[PDB]
Amino acid sequence: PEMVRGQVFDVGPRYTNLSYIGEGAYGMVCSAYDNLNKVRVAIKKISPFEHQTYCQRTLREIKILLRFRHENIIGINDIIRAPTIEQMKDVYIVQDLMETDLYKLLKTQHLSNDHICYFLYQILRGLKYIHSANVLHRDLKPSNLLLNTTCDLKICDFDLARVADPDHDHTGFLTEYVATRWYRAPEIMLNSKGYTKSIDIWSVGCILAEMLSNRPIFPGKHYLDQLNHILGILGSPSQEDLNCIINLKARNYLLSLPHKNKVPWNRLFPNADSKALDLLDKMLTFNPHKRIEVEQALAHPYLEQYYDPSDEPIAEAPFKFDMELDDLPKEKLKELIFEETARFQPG
Ligand SMILES: O=C(Nc1ccc2n[nH]c(-c3ccncc3)c2c1)[C@@H]1CCN(CC(=O)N2CCN(c3ccc(-c4ncccn4)cc3)CC2)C1
């Protein structure tokens, strides 16, 4: 078994000639040569079985991507693991190899408007399909948007994805959250568990702003500083939005703040297209109930050159009910991971 940066990649006969891409808490991602399709692929080695939370995230990643088939969503081409549950210690997930991600691209290049427009179109096209399956991505950010030189974009990383549950979205003020700080909607800090589609639209708004200036729009240094950044640009919420805030503590907090005027989008982004900023405004709407939905965003004048509902497919088989992985022990989750990966075994 070949080694990369001091890690055993036991991918067997089908995959050889490895090369390091990146790393994270999840494990390591590498490029490899596929000996059955004759093309280079991405392979990531995951070792989650010692903790329930790592098993939940691994089962979410696998279960969702196996049920999706869309041009703007990374697939899972193969999964390698041991023939028995007793011997399964690692899981290797094989995916299409891309050239870079939007995080890396924005460090080296300023994007023209027509690149921004096409990338935004693909993000929303993929998100329409996700949301049509009643699924929430919950961690959209530049490093989860994969790109190639032909400018194809694919959304990856569904380890925080959940089935939408608007009836159980409520939570208290300043409730802990797992998804990436800078892309969190204001309601996450005020009254929301991130169980509605609107959570993803806010993240897309953040990504659009980031493509317009090569800098994150709301770079909070810590948890409440994230809401300081959001309110710093959006200004004080309206009386109507305060009347929608649910929590006594959230309402008291917002009423205690000095009045702050809205920073105009054309001052933050003086060289941006006016239609891009009108769409940005609608995605970065404070009240999640008034925030634009994915189908409305695709229909916005900024994306009119690409908008074609007949070429923006939806899911055939939406997730009807919640996955219910929150109260399952790590041993049960290992069994489910084993069962979900069975279709890739020889025999
Ligand atoms: O899918 C992912 N990345 C991909 C995919 C295909 C690509 N093709 N081309 C590229 C590419 C990117 C950049 N530049 C050039 C090319 C790809 C990148 C990322 C990598 C990780 N993945 C999520 C994931 O697989 N999981 C969620 C987290 N989970 C998890 C979390 C933590 C731990 C953990 N274990 C031990 C200690 C601490 N934490 C274990 C499991 C494992 C499953 C999202």
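Chain A is numbered as in Swiss-Prot; the shown residues are, in order, 9-355.
So this one's X-ray crystallography, 1.7 Å, going by the header.
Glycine too: its Cβ is placed from the backbone N, Cα and C atoms.
Here Swiss-Prot flags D147 as active site, proton acceptor. Just so you know, the Cβ of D147 (active site, proton acceptor) picks up 22 other Cβ atoms within 10 Å once every protein chain is counted.
The ATP binding site annotation in Swiss-Prot covers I29, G30, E31, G32, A33, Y34, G35, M36, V37, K52. Around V37 (ATP binding site), the C-beta neighbours below 8 angstroms that are at least 6 residues distant in the chain are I29, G30, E31, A50, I51, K52. Following the DSSP three-state reduction, the secondary structure of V37 (ATP binding site) is strand.
Under the DSSP three-state reduction, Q117 (mutagenesis position) is assigned to coil, being neither helix nor strand. All protein chains considered, the CB of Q117 (mutagenesis position) has 11 other CB atoms within 10 Å. One entry in Swiss-Prot concerns the mutagenesis experiment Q117 to A. Its note says: Reduced affinity for DCC. Strongly reduced affinity for DCC; when associated with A-123.
Cβ neighbour count for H123 (mutagenesis position): 15 (other Cβ atoms within 10 Å of its Cβ, all protein chains included). Look at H123 (mutagenesis position): DSSP puts it in a helix. Under its mutagenesis annotations, Swiss-Prot gives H123 to A the following note: Reduced affinity for DCC. Strongly reduced affinity for DCC; when associated with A-117.
Here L155 (mutagenesis position) comes close to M106, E107, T108, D109, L110, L113, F127, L161, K162: these same-chain residues lie at least six apart in sequence, with C-beta atoms under 8 angstroms from its C-beta. Swiss-Prot lists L155 to A among its mutagenesis entries, and the accompanying note reads: Reduced affinity for DCC.
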Subject >> Length of the line joining the Cα atoms of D147 (active site, proton acceptor) and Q117 (mutagenesis position), in Å >> reply: 23
Subject >> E31 (ATP binding site) - helix vs strand vs coil (DSSP) >> reply: strand
**OP:** Give me the Cα-Cα distance between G35 (ATP binding site) and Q117 (mutagenesis position), rounded to a whole Å.
**Re:** 28
**OP:** Count the Cβ atoms, other than its own, that fall within 10 Å of the Cβ of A33 (ATP binding site), considering every protein chain shown.
**Re:** 7
